[PDB]
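Worksheet: one structure, shown below.
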Amino acid sequence: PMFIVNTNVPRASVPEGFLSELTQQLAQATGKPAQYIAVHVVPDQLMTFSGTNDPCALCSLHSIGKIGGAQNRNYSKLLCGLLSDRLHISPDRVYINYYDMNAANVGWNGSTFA
Amino acid sequence: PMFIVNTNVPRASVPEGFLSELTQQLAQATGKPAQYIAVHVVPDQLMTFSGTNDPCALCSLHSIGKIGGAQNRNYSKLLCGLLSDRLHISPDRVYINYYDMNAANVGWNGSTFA
Amino acid sequence: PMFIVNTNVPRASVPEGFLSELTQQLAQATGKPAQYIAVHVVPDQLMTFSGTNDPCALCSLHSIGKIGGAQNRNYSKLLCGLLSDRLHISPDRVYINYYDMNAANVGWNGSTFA
Ligand SMILES: O=C([O-])/C(F)=C\c1ccc(O)cc1
Ligand SMILES: O=C([O-])/C(F)=C\c1ccc(O)cc1
Ligand SMILES: O=C([O-])/C(F)=C\c1ccc(O)cc1
């Protein structure tokens, strides 16, 4: 799976072990090995949410399976919790897009996952 | 909805209230109150379109509903007009990807929109 | 089509004609005219793969057509090849997401392809 976070929060505020933490947290939550988890954090972005430039985040979680109604609800609680505590972004100023990818549509190591 | 613009135009060429203008324009175009709109602009990018580095943009518009065939033509006219007028990007050097998102696949405020 | 590469490799490590090379290579692989190919490269990113900060890359290829199980395996070999040779990123530290876009959901030149 891969997780991307875009936020207007300055780089200086992103905690040092934040990416490794997200890796651990996601492994547990999706039940996928940490070896297949990729995390991408983009701070200092020029963004607005509800028309204001208060701290916000636009996130994306791509996974082959483990995506769905209940699972996504649990990912949102966990993820909003982490952004809130580590980056101090209010949970209602965060949008997370969930994508269930077909194995044939994910390339890796010179081939695909199918 | 959320709208993302990636462009090789420098940060300095992005007008001061442009994100607010985008927010207002999209609220009118989609019919969704500005309160539900997030905008993200990424300037200074390393990109080529048709093999050249003249000004260009790659955008994404995600919405829960309000997305579809004929309506996307309208969005393209509006959006390209704005980037042309404001950032001086030629319409033929702009791509916009449109995504209709399922509410169960959008996380917000600790849960999903489902 | 449009191709995006996000990497933690430094900007100075990206060879001069890389975007132009990707344009030709893509035109060749997909059969699409270079005129319609957009390339976006984002170096110096804060990202981890498998929990480590070693060179990695997260990419996306969007196309209207020319996307399929067999074609994607082919694109992946070519693309992981170029990234290893040119940016020295190990192929097992590269993800490429593939998207077959409906012509109606791709805006260009103030309209859509449908
Ligand atoms: O989640 C997975 O099964 C995985 F190991 C990798 C992955 C990479 C990119 C994606 O878009 C989704 C999954
Ligand atoms: O458009 C909507 O109804 C909305 F309130 C939020 C939203 C957030 C992220 C998306 O990707 C799409 C819609
Ligand atoms: O690939 C094509 O046929 C094309 F001319 C443009 C395009 C632009 C953006 C996309 O997301 C997909 C295709």
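To match Swiss-Prot, the residue numbers of chain A are left as they are there, and the shown ones run 2-115.
So this one's X-ray crystallography, 1.8 Å, going by the header.
Every residue gets a Cβ built from N, Cα and C, even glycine.
Annotated features in Swiss-Prot:
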{"type": "MUTAGEN", "residues": "A:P2 to G", "note": "Loss of tautomerase activity, reduced activation of intracellular signaling pathways, and reduced interaction with CXCR2 and COPS5"}
{"type": "ACT_SITE", "residues": "A:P2", "note": "active site, proton acceptor"}
{"type": "BINDING", "residues": "A:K33, A:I65, A:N98", "note": "substrate binding site"}
Go through the recorded positions A:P2, A:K33, A:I65, A:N98 for me and flag any whose C-beta is under 8 angstroms from a C-beta on chain B.
A:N98
Which recorded positions (A:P2, A:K33, A:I65, A:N98) come close to chain C, taking a Cβ gap under 8 Å as close?
none
For A:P2 (mutagenesis position), which of these binding-site residues sit within 10 Å, Cα to Cα: A:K33, A:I65, A:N98?
A:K33, A:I65
Out of the recorded positions I have (A:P2, A:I65, A:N98), which ones have their Cβ sitting under 6 Å from ligand 1?
A:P2, A:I65
Measuring Cβ to any atom of ligand 2 with a strict under-6 Å cutoff, which of the recorded positions A:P2, A:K33, A:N98 qualify?
A:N98
So, in DSSP terms, is A:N98 (substrate binding site) helix, strand, or coil?
strand
Across all the protein chains here, work out how many other Cβ atoms are within 10 Å of the Cβ of A:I65 (substrate binding site).
18
In the chain carrying A:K33 (substrate binding site), residues 6 or more apart in sequence that have Cβ under 8 angstroms from it:
A:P2, A:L27, A:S64, A:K67
